[PDB]
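J.: Pasting in a structure now, in C-alpha cells, and then I'll have a few things to ask.
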Amino acid sequence: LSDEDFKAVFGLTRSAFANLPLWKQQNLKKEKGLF
C-alpha cells in the first residue's frame, strides 16, 4: 500500500501508524477491516 492510500484508509501514514501503540494499530486494522 502506498503511504497516501494507507493514510486514506487509516488516516495516518505508515510511519505515524507504527508510532501508535500496537493495540491501537490492531484496533484500526480491525476497524477498517484491513490488517
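Throughout, chain A uses Swiss-Prot numbering, with the displayed residues spanning 792-826 in order.
Heads up, the Cβ atoms here are built off N, Cα and C, so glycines get one too.
Features from Swiss-Prot:
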- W814 to A: Loss of F-actin binding (MUTAGEN)
J.: Using a 10 Å cut-off, grab the number of neighbouring Cβ atoms around the Cβ of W814 (mutagenesis position), all chains included.
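T.: Around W814 (mutagenesis position), other Cβ atoms within 10 Å: 8.
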J.: Give the helix, strand or coil assignment DSSP yields for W814 (mutagenesis position).
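T.: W814 (mutagenesis position) sits in a helix per DSSP.
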